[PDB]
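Novice: Below are the structure tokens for one structure; questions will follow.
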Amino acid sequence: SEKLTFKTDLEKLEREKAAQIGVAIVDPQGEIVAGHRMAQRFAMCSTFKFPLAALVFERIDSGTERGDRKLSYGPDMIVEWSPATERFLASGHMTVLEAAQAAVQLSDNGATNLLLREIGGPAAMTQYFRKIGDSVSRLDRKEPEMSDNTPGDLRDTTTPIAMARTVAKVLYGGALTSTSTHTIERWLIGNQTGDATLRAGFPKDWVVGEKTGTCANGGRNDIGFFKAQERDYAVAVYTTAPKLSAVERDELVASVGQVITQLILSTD
Ligand SMILES: [Br-]
Ligand SMILES: [Br-]
């Protein structure tokens, strides 16, 4: 069956690359299509910036936040990998929406932390996962320490299945207004950081949007959505490959994209 070949193809990559691959594919209602180590915890790394932007839009939707509110900051908000926050530093602020878009499409850490400083910190991020029916994902720290991915640490983790269901809830399951949903969907399609990861392994006519993440200790992740054969899906991929190079980890995730494609093409 297509599900056995999916598993054995992922196990081959896992053996040969000395890696662990967690994957969940769900339909728009969160129904499982396929998975592998789907309920093992993995560090979210930057993937949590997608749900963080969803949280931001829920606050906009409810009138407790305004997308063009200016958020002021100084040099101390600049951390590793803050390309847009660095550019906007002299101006002295980014708006809520500028920071959210940079968090999503550039994985900007300063922008992420600026939003966390506005929405009530890691506790409030965790509270939003619970609100949207995810009892698993948890943010405990800001960037970059939340990406430390110390082996066995449950802080700052999710599972493939919980996060795939979270993605589905946000894009398909009515969590946000239609306006807010469409905005975040387009940001994911226009993501700047995902060209060499999952989307590299999908057919070119599939509509795909995703958010990547990289952790210390070999974490490399990609979550998002794809539309194939008039069928919509949500997908979460988390991998741990301590001995691969960064480029090899990209290749690993693209290879997982290929394995997913083969399952979907085989699926009645
Ligand atoms: Br599992
Ligand atoms: Br303002």
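Just so it is clear, chain A uses Swiss-Prot numbers, and the residues here are 19-286, in order.
Structure determined by X-ray crystallography, 1.5 Å.
Including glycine, each Cβ sits where the backbone N, Cα and C put it.
These came from Swiss-Prot, pasted as-is:
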MUTAGEN   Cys63 to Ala, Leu or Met  Abolishes resistance to ampicillin, benzylpenicillin, cephalothin or to carbapenem antibiotic, imipenem
MUTAGEN   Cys63 to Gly  Slightly reduces catalytic efficiency with respect to carbapenem antibiotic, imipenem. No significant reduction in catalytic efficiency with respect to ampicillin, benzylpenicillin or cephalothin. Reduces resistance to ampicillin, benzylpenicillin or cephalothin about 4-fold, in JM83 E.coli strain
ACT_SITE  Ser64  active site, nucleophile
BINDING   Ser64, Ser125, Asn127, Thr230, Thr232, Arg238  imipenem binding site
Novice: Check the Cα-Cα distances from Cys63 (mutagenesis position) to the binding-site residues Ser125, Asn127, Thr230, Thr232, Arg238 and tell me which is shortest.
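Specialist: Closest by Cα: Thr232.
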Novice: Can you count the other CB atoms that lie within 10 A of the CB of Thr232 (imipenem binding site)?
Specialist: 21
Novice: Could you tell me the C-alpha distance between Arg238 (imipenem binding site) and the residue listed as 'active site, nucleophile' in angstrom, no decimals?
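Specialist: About 9 Å separate the Cα atoms of these two residues.
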Novice: Largest pairwise Cα distance, Å, within the listed imipenem binders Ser64, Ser125, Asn127, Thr230, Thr232, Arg238?
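Specialist: Across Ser64, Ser125, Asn127, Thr230, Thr232, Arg238, the widest Cα separation comes out at 16 Å.
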Novice: Compile a sequence-ordered list of residues in the same chain as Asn127 (imipenem binding site), six or more apart from it, whose Cβ lies below 8 A from its Cβ; state 'none' when nothing qualifies.
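Specialist: Those within reach of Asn127 (imipenem binding site), by Cβ under 8 Å and sequence separation of 6 or more, are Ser64, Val97, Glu98, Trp99, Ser100, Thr103, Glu161, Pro162.
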Novice: Restricting to the same chain and to sequence separations of six or more, state which residues have a Cβ under 8 Å from that of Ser125 (imipenem binding site).
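Specialist: The list for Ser125 (imipenem binding site) reads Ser64, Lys67, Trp99, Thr211, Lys229, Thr230, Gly231, given in order along the sequence.
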